[PDB]
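Read the structure below first, then the notes.
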Amino acid sequence: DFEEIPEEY
Amino acid sequence: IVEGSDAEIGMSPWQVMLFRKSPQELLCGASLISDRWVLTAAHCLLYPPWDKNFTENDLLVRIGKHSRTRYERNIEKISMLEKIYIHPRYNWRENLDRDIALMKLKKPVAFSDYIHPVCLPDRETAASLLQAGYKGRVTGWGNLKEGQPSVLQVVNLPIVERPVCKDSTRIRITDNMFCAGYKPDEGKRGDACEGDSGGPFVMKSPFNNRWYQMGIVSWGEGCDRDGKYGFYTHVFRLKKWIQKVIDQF
Amino acid sequence: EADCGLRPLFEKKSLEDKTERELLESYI
Ligand code: NA
Ligand code: NA
């Protein structure tokens, strides 16, 4: 359900 | 939030989302109280009956958000935790007394239109505002009923008289809690629900027109049930502990 | 915080949100 968060975090 | 409405943009710029890294999911609400300190409920982090015990590296805080699920590029900011501080007398065994935790961020967050700290009450604001019938505001991305919202939800709820709070439950209520919500015959509805835990109950002081966080979403039996009320950590009553942590750390 | 509790998109602009007055009216 949650969109992808930037790998850097 | 049950029987709430969609927030306006920037209506709650202190709202924080506690986010599970793996699997990615909402864990809880939380609030920004400075550029490096985040306030939440202890039970969001530590609740042995449910095998819950998170460490810093388990989590992210997401600040500036509106949409629940989307990654809000150029708006939200995502912060890693440096250290979690749980109240030493948090009572997870019985009634969640002193349900409060601080999180120290690794790096300060930059304030923006969408990111701004809430105030914590002084004794005089708490005395003036924590009265039966006076309304506060609760915000969160939790359940809409006992699906999940597309965006942050808001609901305004009146503080309830201590004997009504006590008579609504078999749980032992303490001075470190207060309860809020409408009575069965008041007409209106509304409550916090799963996922909203750890988020803020705020009030707008009529003396200086600033928002103060008076409560932390702590516990409730079910969500929005008639004759039941949501319980909130009384932030002023635990302010010495908050100050001591921020002072010592 | 010196500027705490004052929202950029509301108090800092003298704009009210759609339900804050429900709260003020309860502070009787
Ligand atoms: Na009782
Ligand atoms: Na209720």
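Using Swiss-Prot numbers, chain A covers 55-63, in order.
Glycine residues also receive a Cβ, built from the backbone N, Cα and C atoms like all the rest.
These come from Swiss-Prot:
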| type | residues | note |
| --- | --- | --- |
| MUTAGEN | A:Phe56 to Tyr | No effect |
| MUTAGEN | A:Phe56 to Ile, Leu, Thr or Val | Strongly decreased affinity for thrombin |
| MUTAGEN | A:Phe56 to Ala or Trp | Slightly decreased affinity for thrombin |
| MUTAGEN | A:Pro60 to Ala or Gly | Decreased affinity for thrombin |
| MUTAGEN | A:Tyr63 to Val | Decreased affinity for thrombin |
| MUTAGEN | A:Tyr63 to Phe | No effect |
| MUTAGEN | A:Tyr63 to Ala, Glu or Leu | Slightly decreased affinity for thrombin |
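Feature map: Swiss-Prot annotations on the structure.
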| residue | record | contacts (Cβ under 8 Å, 6+ apart) |
| --- | --- | --- |
| A:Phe56 | mutagenesis position | none |
| A:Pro60 | mutagenesis position | none |
| A:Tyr63 | mutagenesis position | none |
